[PDB]
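Visitor: Below is a structure I'd like to ask you about.
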Amino acid sequence: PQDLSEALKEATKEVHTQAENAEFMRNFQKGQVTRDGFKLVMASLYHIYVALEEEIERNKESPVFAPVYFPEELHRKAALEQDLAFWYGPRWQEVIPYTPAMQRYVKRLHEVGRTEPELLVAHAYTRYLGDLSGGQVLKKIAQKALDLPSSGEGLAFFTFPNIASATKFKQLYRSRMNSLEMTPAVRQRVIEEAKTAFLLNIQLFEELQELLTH
Ligand code: HEM
């Protein structure tokens, strides 16, 4: 359509369906991804979010990003730090894995942030809106289909606490995506970054399945 949000949802529809069928996300819902596998996901999110969120911070203030900047509602870095300390312990920072597929993903994020910040909005949409779309049904699959000790920790990533309703927030985020000012050339690229974004996730899933199978 002519609304960026709707353009994004339509384009990335097939790649998105590829992830629905990925071997890793099927076991990750069939409720049987090992505690090892879960921790690799969390570790993956951390590195990604750290990247996404440095570059968002670098580009906040810029017309290409300002309008979709909601730091309090969306930031995930602290939430993942809390979680990783529970999953990996007090020295999580030194022990967490950092694989080729995570770095791939993280590489693109710094590139876009540093040279094509006008595309950063493609990664925000894919990350935030999708994560917000699943942090609910997923968190259950997780916890119940996971452990945990009588913890009270380890699943904070799945709650955006400064967002009372995900629905009301998405709508406002899309709204704000739609008044993003953009050349038709840039817009086509942002669209194509949304696909690249999904692809980076897919390659990440395929890598984590490799590591978790032998
Ligand atoms: C088997 C794997 C997946 C399943 C089963 C799944 C499921 C869903 C479903 C049912 C929705 C509808 C939104 C809603 O519930 O209200 C959704 C939305 C969404 N998904 Fe996924 N998803 C998967 C993988 C992914 C991945 C890997 C990404 C990218 C990292 C992604 C990105 C998004 C985004 C950005 C939205 C909403 C954005 C918008 O409204 O335009 N999905 N997902």
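Shown for chain A, in order and in Swiss-Prot numbering: 10-223.
How was it done? The header gives X-ray crystallography, 2.2 Å.
Every residue gets a Cβ built from N, Cα and C, even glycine.
According to Swiss-Prot, the protein has these features:
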| type | residues | note |
| --- | --- | --- |
| BINDING | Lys18, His25, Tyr134, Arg183 | heme b binding site |
| MUTAGEN | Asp140 to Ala, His, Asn, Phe or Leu | Inactive as a heme oxygenase but active as a peroxidase |
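Each of the listed features needs to be described in terms of its position in the shown structure.
Guide: Close to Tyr134 (heme b binding site) in the fold, though at least 6 residues off in sequence, lie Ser14, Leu17, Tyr182, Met186, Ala203, each with a CB less than 8 Å from its CB.
DSSP assigns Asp140 (mutagenesis position) to a helical segment in the three-state reduction.
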Visitor: Using all protein chains in view, find how many other C-beta atoms are within 10 Å of the C-beta of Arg183 (heme b binding site).
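Guide: The answer is 18.
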Visitor: Quick one: pull the CA-CA distance for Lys18 (heme b binding site) versus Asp140 (mutagenesis position), whole Å only.
Guide: 15
Visitor: Output: those recorded positions from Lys18, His25, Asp140, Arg183 whose CB lies less than 6 Å from an atom of ligand 1, in sequence order; none if no residue fits.
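Guide: Within range of ligand 1: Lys18, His25.
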Visitor: I'm trying to understand the geometry here, so how far is the Cα atom of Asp140 (mutagenesis position) from the Cα atom of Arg183 (heme b binding site), in Å to the nearest whole number?
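Guide: One finds 15 Å between the Cα atoms of these residues.
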Visitor: Taking the residues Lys18, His25, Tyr134, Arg183 listed for heme b, what is the greatest CA to CA distance in Å, to the nearest whole number?
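Guide: Looking at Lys18, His25, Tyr134, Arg183 as a set, their Cα atoms extend up to 18 Å apart.
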